[PDB]
Amino acid sequence: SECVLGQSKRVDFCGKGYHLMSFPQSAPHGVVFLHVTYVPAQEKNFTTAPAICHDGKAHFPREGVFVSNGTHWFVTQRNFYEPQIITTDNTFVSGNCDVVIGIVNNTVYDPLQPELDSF
Amino acid sequence: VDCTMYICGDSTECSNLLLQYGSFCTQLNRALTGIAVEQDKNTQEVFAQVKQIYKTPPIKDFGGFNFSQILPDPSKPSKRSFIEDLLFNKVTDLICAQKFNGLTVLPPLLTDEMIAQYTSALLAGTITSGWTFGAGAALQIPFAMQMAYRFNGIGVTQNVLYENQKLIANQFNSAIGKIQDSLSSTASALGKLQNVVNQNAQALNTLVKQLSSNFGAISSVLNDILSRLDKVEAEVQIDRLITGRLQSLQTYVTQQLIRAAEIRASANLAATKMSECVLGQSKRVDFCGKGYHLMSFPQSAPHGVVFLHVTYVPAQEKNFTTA
Amino acid sequence: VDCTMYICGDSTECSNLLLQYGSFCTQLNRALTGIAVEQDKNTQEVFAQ
Amino acid sequence: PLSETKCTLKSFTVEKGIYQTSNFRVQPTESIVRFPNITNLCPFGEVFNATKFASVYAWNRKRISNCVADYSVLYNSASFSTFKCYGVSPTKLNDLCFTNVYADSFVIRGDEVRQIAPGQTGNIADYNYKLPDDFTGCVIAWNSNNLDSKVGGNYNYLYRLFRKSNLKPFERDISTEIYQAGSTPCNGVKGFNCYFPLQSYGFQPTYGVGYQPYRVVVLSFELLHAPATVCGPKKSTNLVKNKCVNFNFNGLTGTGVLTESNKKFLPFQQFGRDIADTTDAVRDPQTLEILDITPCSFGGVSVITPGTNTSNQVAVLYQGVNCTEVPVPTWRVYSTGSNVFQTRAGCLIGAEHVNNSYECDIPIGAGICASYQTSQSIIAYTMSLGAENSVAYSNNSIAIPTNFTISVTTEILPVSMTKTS
Ligand SMILES: *[C@@H]1O[C@H](CO[C@@H]2O[C@@H](C)[C@@H](O)[C@@H](O)[C@@H]2O)[C@@H](O[C@@H]2O[C@H](CO)[C@@H](O)[C@H](O)[C@H]2NC(C)=O)[C@H](O)[C@H]1NC(C)=O
Ligand SMILES: *[C@@H]1O[C@H](CO)[C@@H](O[C@@H]2O[C@H](CO)[C@@H](O)[C@H](O)[C@H]2NC(C)=O)[C@H](O)[C@H]1NC(C)=O
Ligand SMILES: *[C@@H]1O[C@H](CO)[C@@H](O[C@@H]2O[C@H](CO)[C@@H](O)[C@H](O)[C@H]2NC(C)=O)[C@H](O)[C@H]1NC(C)=O
Ligand SMILES: *[C@@H]1O[C@H](CO)[C@@H](O[C@@H]2O[C@H](CO)[C@@H](O)[C@H](O)[C@H]2NC(C)=O)[C@H](O)[C@H]1NC(C)=O
Ligand SMILES: *[C@@H]1O[C@H](CO)[C@@H](O[C@@H]2O[C@H](CO)[C@@H](O)[C@H](O)[C@H]2NC(C)=O)[C@H](O)[C@H]1NC(C)=O
Ligand SMILES: *[C@@H]1O[C@H](CO)[C@@H](O[C@@H]2O[C@H](CO)[C@@H](O)[C@H](O)[C@H]2NC(C)=O)[C@H](O)[C@H]1NC(C)=O
Ligand SMILES: *[C@@H]1O[C@H](CO)[C@@H](O[C@@H]2O[C@H](CO)[C@@H](O)[C@H](O)[C@H]2NC(C)=O)[C@H](O)[C@H]1NC(C)=O
Ligand SMILES: *[C@@H]1O[C@H](CO)[C@@H](O)[C@H](O)[C@H]1NC(C)=O
Ligand SMILES: *[C@@H]1O[C@H](CO)[C@@H](O)[C@H](O)[C@H]1NC(C)=O
Ligand SMILES: *[C@@H]1O[C@H](CO)[C@@H](O)[C@H](O)[C@H]1NC(C)=O
Ligand SMILES: *[C@@H]1O[C@H](CO)[C@@H](O)[C@H](O)[C@H]1NC(C)=O
Ligand SMILES: *[C@@H]1O[C@H](CO)[C@@H](O)[C@H](O)[C@H]1NC(C)=O
């Protein structure tokens, strides 16, 4: 039910790794499940921050995590390194910068501002 | 159980009569061996899930969260945590009479030092890498950031973690202190492990007590029969003892098989909670404690595992009009 | 099960022979008691959540 | 050990593993005997060979005490025409001891000797002499027509013909009270349905064997936790203590190591018992010191093997045994010092204790595993739990996977078993 007819969020229930799908095979007096899982690989170290401070506002990722290669800051999804420019679209605001332990200063790109400025 | 030594002691007269029952002693020894091999498998499937022995960093900058009561304490060679000491000094009969009557206890394959080293690795992987060491290699993440992922996982926006991080850390540290106080002082929670130990000690004690039974023979003492009667007369009395002692040992083995099935169901559940609560964050409502599950910490106990389930419990609700 | 009442009824002659089997009746009564205490626990864990 | 493995498996091939093949037991170095130091021979001739025996209603009893009895003289005498023992075997009787022996002696008819047995009923069994149903002893009887008859009949022998109740075991009733067979009382005198309760045996020498006199002795043996005072003729050995031995203390057969006891026996106590009824300590009947009885050491004999296709080399674990105990199972060729390792699982023989750790191949216990490895031989090691690793945690560093691997893992589950009737 949960691995063949479904996709399981249950960590080891359908094989080691993040469960994609499973295939049933019959066996003598038994069943064999071939569990397809995504296993993450080739990880790299990044500097990270919980929030970006911009214009005195604190920005957090809507999904994913802030990362730096050393000189620039990006937001990326947690399970695959795919850096994106930090924008007012992939982040949400809450409060000012003073409360978050380890907040870092970076610009946050607003995409509407240049669409005005280029009109 | 040395089934011949239980039923017959050192008497060859009895041993030769016990051969006439055929394979029953081999069946009994083989059932108890299968139970014993299962107990190693049960412990392996609960604790030896962690593929590398992860060590915690020497400096514990976990954002104000204080795991010192649950991380390994170097001051003892068993290398238990403090709460593991509370458990091992709190759950933990007739061993000499048992040993001399053919009954013996085999050691577990994993020592308590090895099980403490597996719980150590599970704790280290949990606090340094979140769920990622479950799915693959341990990916480091700052603890406050993975706690903010746990908050997103229970559907609370991560800024609620960061804006309250000092409060949340103080609440966690206080609740781990309450774990210490309760496990120092309770007489209730450990009943599941005590019951298992008591049941097995009671079963061995009862099996030894059954050697005092006559079963209708002229003595329960088989050396009385053989000092007092010769083969033709003695064999009738030895056969009475064989019948009742073999029925006693078969009763013991049958109830150990049933208890082993229950302990395996419990080890299957413990292994599932290790995977889904320690190596993961569970959406399953009560599976990892009452409240929305944040994370769990494994601790070893005598013949058992203790999960410390960290949960978000909502508080101080206000009434609103809604649409 | 009253193991003596089942095996022997009210006969003391039988009861005195049944003592020679030792603890078997205490084992039986204790196993059935553990089953009965488990049935209360099973109902508690399902409904008294 | 590989042969004991092949036999216990009943297979010529053996798979890789660890197998119970045997239980080891230390064998006795010698056999002790300890009876009390009594030289007085028992007066059996006085009871068996008297000129005149008692009447069975008033059956005689004599204590036999503080003496040595060679019962085999009695049993192998051709004179006794029946010699029936109960709760004891007459061959074994020459090596037992008893707190006392009661000899009961009387005369009856030849027909009635069948009644002198436990659980019997009849005129003699009910009104004259009752053995308990759980009697231990021997009943000895012989035709005495050449002694207890006379021409015109021997009226000197009487039996109780009537009683208001049958006897309790070893009850005696010499009472001369005239007995009421009638519905009315007898008023203390004879009459219609009112009889003297004793009748004499007709013992004319002419009578057939069923009515000839038989002399009877009942040797009643009180087996008690009290000290022995009657013993068979077997001679005491000297004592030996810490060596494993068979022993016989006053008829307590057993085996063990007779350690000098610390246990504080009160002066009346003769034996100590385990939680099972096995004997845990004994007082020596000559020195009256206290000895512990513990069994000579024993344990499971696990044989550790690769597959017989891989090698016929095997290591042996003496489970829970100490290496200071393993003897140089059926075979004698092990306990060679070239390969000995005291695990907490027990003494391990025939495996090299290496310093490395590896994954567990064959489990041995208490953290020990064994494997067949290079020049290949059995090695024993502490099992490795996994590669030890540092996560490189920092309060501001994250590792993010830049790639992935798709993994397929097989999980096999039993679903059914064979349906049988
Ligand atoms: C993550 O980095 C650590 C060490 O950090 C180093 O400095 C950072 C500022 C950045 O430049 C990192 O890329 C650097 O590596 C690595 O930990 C070390 O790993 C090696 C084995 O590869 C080990 O011998 C060292 O002792 C480790 N040092 C510490 C302090 O743990 C770690 O391997 C990096 N992670 C990955 C996936 O490469
Ligand atoms: C971090 O990433 C940025 C990516 O934006 C790198 O900077 C860019 O480099 C390219 C050339 O490869 C330039 O054409 C761009 O103009 C740069 N970006 C910007 C916004 O100016 C930067 O080199 C990386 N730093 C490190 C240390 O790897
Ligand atoms: C991030 O930016 C803020 C300004 O927006 C920095 O705050 C200033 O810090 C200096 C000292 O370094 C103070 O004298 C100023 O008064 C601060 N400004 C305000 C508005 O409070 C802050 O230091 C920056 N953070 C880092 C790590 O560089
Ligand atoms: C983390 O919590 C533990 C709670 O036990 C603190 O440990 C105590 O620390 C003081 C010194 O600061 C010692 O005198 C006590 O004996 C410790 N108690 C125990 C049981 O070991 C620890 O200090 C806390 N650390 C932080 C940073 O909060
Ligand atoms: C949320 O609950 C916590 C308690 O769990 C509150 O914190 C306490 O506040 C009082 C003062 O009101 C302090 O004396 C306590 O020391 C605080 N406890 C802790 C653990 O910090 C907190 O104020 C509540 N917040 C709101 C907004 O109601
Ligand atoms: C002890 O004394 C009493 C009374 O003298 C005996 O009682 C006799 O008991 C039997 C039944 O057990 C009756 O049939 C007799 O009639 C009783 N006798 C009298 C005179 O009442 C008792 O048997 C004696 N016990 C022993 C061992 O001698
Ligand atoms: C195996 O036997 C030896 C003795 O033959 C044990 O070692 C002795 O242990 C006592 C404590 O009980 C010490 O007082 C002695 O000094 C020890 N002697 C030696 C030579 O070490 C040993 O503990 C036993 N081991 C097992 C596993 O049974
Ligand atoms: C990490 O530690 C430094 C000091 O070493 C501190 O300034 C910073 O705020 C910390 N960052 C986080 C995210 O806790
Ligand atoms: C009885 O006495 C005779 C002598 O008259 C003797 O020969 C015989 O051996 C004696 N029997 C026993 C049992 O002592
Ligand atoms: C019996 O023998 C022991 C020595 O074994 C001796 O000490 C004891 O005094 C003897 N008993 C008697 C009554 O002579
Ligand atoms: C048996 O041993 C042979 C070598 O003697 C080897 O080639 C073969 O693979 C082995 N097979 C098994 C099933 O162990
Ligand atoms: C094996 O280890 C012990 C220490 O644990 C050491 O004394 C011994 O010499 C080692 N043997 C070899 C051959 O390295």
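Sequence positions for chain D are given in Swiss-Prot numbering; the residues included correspond to 295-622, 631-676, 689-735, in order.
According to its header, this structure was worked out by electron microscopy, 2.8 Å.
Quick reminder: no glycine exception, Cβ is built from N, Cα and C everywhere.
D:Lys444 (variant position) falls outside any helix or strand according to DSSP and counts as coil. In sequence order, D:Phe497, D:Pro499 make up the list of same-chain residues 6 or more apart from D:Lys444 (variant position) whose Cβ falls under 8 Å from its Cβ. Natural sequence variation is annotated in Swiss-Prot for D:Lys444 to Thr, with the remark: In strain: Omicron/BQ.1.1.
Annotation of the natural variant D:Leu452 to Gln in Swiss-Prot: In strain: Omicron/BA.2.12.1. The number of other CB atoms found within 10 A of the CB of D:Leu452 (variant position), across every protein chain shown, is 19. In this structure, D:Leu452 (variant position) is part of a beta strand by DSSP.
Within 10 Å of the C-beta of D:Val483 (mutagenesis position) we count 7 further C-beta atoms, all protein chains included. Quoted from Swiss-Prot, the note on the mutagenesis of D:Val483 to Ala is: Increased resistance to neutralizing antibodies.
Here the residue is the original one, but Swiss-Prot notes a natural variant at this spot, D:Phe490 to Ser: In strain: Lambda/C.37, Omicron/BQ.1.1, Omicron/XBB.1.5, Omicron/EG.5.1. Cβ neighbours of D:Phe490 (variant position) (same chain, under 8 Å, six or more residues apart in sequence): D:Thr470, D:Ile472, D:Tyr473, D:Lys484. In three-state terms derived from DSSP, D:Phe490 (variant position) belongs to neither a helical nor a strand segment and is classed as coil.
In the three-state DSSP scheme, D:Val483 (mutagenesis position) falls into the coil class. Recorded residues D:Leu452 (variant position) and D:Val483 (mutagenesis position) have their alpha carbons 20 Å apart, per Cα-Cα distance.
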